[PDB]
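A.B. asks: Dropping the structure in here first, questions after.
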Amino acid sequence: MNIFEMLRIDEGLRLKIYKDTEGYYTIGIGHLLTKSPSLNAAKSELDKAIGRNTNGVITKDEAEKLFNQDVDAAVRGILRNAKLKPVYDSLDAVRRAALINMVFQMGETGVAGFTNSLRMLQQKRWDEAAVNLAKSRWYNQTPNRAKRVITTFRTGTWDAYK
């Protein structure tokens, strides 16, 4: 298990434009296209992303390509963020993966606001952190996924993804 496999489990793989858990047009392995209500808007973003006229459909390779870019972007986000970086740097690899997952899901900004949770993480107060992390819209809207990531922060193992 690794961050790619982990996210691939959480996000799935769909080759046609689909809607998010939030109702937003997405494709591939959780590649958000646009928050816009317009399907055409989404198709436009898709074509720009891929570099061809896709008409809403992509290949597996293309999905993985966007995925790889997305993963990279999440890390890059973390590294650049003054609240995130110090936490990330303090964590072991497995736990780093959990943080990347969250950022992949809710964005750098969203995650950087979990001030109390981030602090507990830095303090390596695993159980406490896990408790704090669940007190969120994140957890209530995507409880099974949140439970997995939280478990991962709690234990520093991949048991939730086994």
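The backbone N, Cα and C atoms fix where each Cβ goes, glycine too.
Per Swiss-Prot, active site, proton donor/acceptor is recorded for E11, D20. The annotation substrate binding site is assigned in Swiss-Prot to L32, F104, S117, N132. Here the residue is the original one, but Swiss-Prot notes a mutagenesis experiment at this spot, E11 to A, F, H, M or N: Complete loss of enzymatic activity. Quoting Swiss-Prot on the mutagenesis of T26 to E: Complete loss of activity at neutral pH; covalently bound substrate. Under mutagenesis, Swiss-Prot gives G30 to A with this note: Almost complete loss of enzymatic activity. Experimental mutagenesis is annotated in Swiss-Prot for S117 to I, with the remark: 500-fold decrease in enzymatic activity. Quoted from Swiss-Prot, the note on the mutagenesis of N132 to I is: 5-fold decrease in enzymatic activity.
Context for these features, please: burial, neighbours, distances.
C.D. replies: Within 10 Å of the C-beta atom of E11 (mutagenesis position) sit 19 other C-beta atoms, taking all shown protein chains into account.
Cβ-based neighbour count (10 Å, all protein chains) for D20 (active site, proton donor/acceptor) stands at 12.
Listed in sequence order, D20, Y24, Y25, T26 are the same-chain residues six or more apart from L32 (substrate binding site) with CB atoms under 8 A from its CB.
In the three-state DSSP classification, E11 (mutagenesis position) falls within a helix.
For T26 (mutagenesis position), the Cβ neighbour count at a 10 Å cut-off comes to 22, with all displayed protein chains included.
Applying an 8 A CB threshold to same-chain residues 6+ apart, the list for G30 (mutagenesis position) reads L7, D10, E11, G12, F67, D70, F104, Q105.
Look at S117 (mutagenesis position): DSSP puts it in a helix.
The DSSP secondary structure for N132 (mutagenesis position) is helix. Other Cβ atoms within 10 Å of the Cβ of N132 (mutagenesis position) number 19 in total over all chains.
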A.B. asks: Measuring Cα to Cα, how many Å separate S117 (mutagenesis position) from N132 (mutagenesis position)?
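C.D. replies: With distance taken Cα to Cα, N132 (mutagenesis position) is 6 Å from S117 (mutagenesis position).
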A.B. asks: Can you give the largest Cα to Cα distance in Å, as a whole number, for the residues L32, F104, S117, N132 that bind substrate in the record?
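C.D. replies: Between the outermost Cα atoms of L32, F104, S117, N132, the distance is 27 Å.
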A.B. asks: By the DSSP assignment reduced to helix, strand and coil, which category contains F104 (substrate binding site)?
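C.D. replies: DSSP call for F104 (substrate binding site): helix.
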